[PDB]
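Before any comments, here is the structure.
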Amino acid sequence: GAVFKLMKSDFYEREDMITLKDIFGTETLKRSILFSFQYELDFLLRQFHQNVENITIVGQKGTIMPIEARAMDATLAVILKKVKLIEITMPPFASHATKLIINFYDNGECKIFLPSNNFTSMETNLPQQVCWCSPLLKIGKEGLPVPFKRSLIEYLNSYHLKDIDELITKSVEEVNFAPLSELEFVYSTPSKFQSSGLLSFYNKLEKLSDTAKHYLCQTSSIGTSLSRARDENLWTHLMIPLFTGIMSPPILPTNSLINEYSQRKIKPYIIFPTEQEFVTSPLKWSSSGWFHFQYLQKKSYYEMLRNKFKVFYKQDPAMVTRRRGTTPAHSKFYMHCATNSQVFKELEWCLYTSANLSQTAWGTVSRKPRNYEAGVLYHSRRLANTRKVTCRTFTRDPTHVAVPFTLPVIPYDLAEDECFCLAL
């Protein structure tokens, strides 16, 4: 089956888990297709076995760092000849955030991964990272159309590039995706033909058809307000309201929402590092570079999330490992849970994705997303046997999902805790 693994780190594991060598380093690997926001070519190509025939790399123009002559050796020069680059040109303020690997092995086997890390050395080892791993797939003629496959093909087509169509989509078309029949592939694309993002994700959740209702988000970036005039958060103001049916598609004042959440017993969570959590991290402030929440210009937005929605949660400092401490995770998870502690062990659904909590990644009801984003959805109603999505934490390390934060999470202590602000 599909499985979540924690990325090994060159700093946290000196002496389950995965590495890029595990993924690219096997001699049965014939062809590898990559999607990332950023690539350190010499770090990446050192992960491959001599036997690989083709490495196709999709990325944003100006994000692939070439190998400099002085970094070359005999070995890299051989692997380098097998690399084909597909350059995407993006609008300003848009990112090719998607992280995706599609591997082809010797016996017509095929495996798919969503790493949360871009293919750079520091990003791989500093913040905590996870990698979702598909079940093994076979090149074979296909019967039932699989939703996961269908969505992965529309996403590939939304690039509208001839090179993707020929070098990628055609190979992916030959693969039989039956083992992924329970799961969904959810994505964002700036393409104006294909719909995506929040809009399309809402429809999917509606389509899959009393108690306390928990919605949680773990993210390395948190966008600013949706509106220049009032204070409006993507998650508290638009996403959760959509999913709970508080609003329908044809935004409410903050105060109405607070009453609605109290009356419907909605509990929102955003997990994002405190100021203090870096003090208790082994590498200290080393992984802070990746966590982005600029709230110094608009203090009332932050105060609102922190004080009125009481939205912020942090690691349980008792339950984390000594080797990883309170280092934050750069993975993104969005999840929903209904309780009639053990909260988040059984889920209505869980989305694991490269989309941050921002309008750039998701769009809104009216705006299209600006980014490319990719992810996988686990929904209760699409499960074959269980009828509930199971989740566990890597910190106690056989479930559907595994998450790199602790379970439970602990509310920010309103007397002391503050979101980490990169501006300081």
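These residue numbers are counts, starting from 1, taken along the chain as shown.
The backbone N, Cα and C atoms fix where each Cβ goes, and this holds for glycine too.
Secondary structure at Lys99 (substrate binding site), taken from DSSP and collapsed to helix, strand or coil, is coil. Taken from Swiss-Prot, the feature substrate binding site applies to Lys99, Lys332.
According to DSSP, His330 (mutagenesis position) sits in a coil region rather than a helix or strand. Listed in Swiss-Prot as a mutagenesis experiment, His330 to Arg (Swiss-Prot position 432) is described as follows: Interferes with the hydrolysis of the covalent intermediate with DNA that is formed during the enzyme reaction. No effect on bleomycin sensitivity.
One entry in Swiss-Prot concerns the mutagenesis experiment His330 to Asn (Swiss-Prot position 432). Its note says: Strongly reduced release of the covalent intermediate with DNA that is formed during the enzyme reaction, leading to the accumulation of toxic adducts. No effect on bleomycin sensitivity. Less than 8 angstroms from the CB of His330 (mutagenesis position) sit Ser116, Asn117, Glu123, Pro127, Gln128, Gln129, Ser220, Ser287, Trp290, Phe291, each of them six or more residues away in the same chain.
Swiss-Prot lists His330 with the feature active site, proton donor/acceptor, giving experimental evidence as the kind of evidence.
In the deposited coordinates, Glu15 and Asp16 are the last and first modelled residues around 7 missing ones; Cα to Cα they measure 15 Å. With a 10 A radius on its CB, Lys332 (substrate binding site) counts 23 other CB atoms from all the protein chains. For the 11-residue gap in the deposited structure, the Cα of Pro250 and the Cα of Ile251 are 11 Å apart, rounded to a whole number. Two residues, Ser209 and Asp210, bracket 6 residues absent from the model, and the distance between their Cα atoms is 15 angstrom. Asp397 and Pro398 bracket a stretch of 7 residues that the deposited model omits, and the distance between their Cα atoms is 10 Å.
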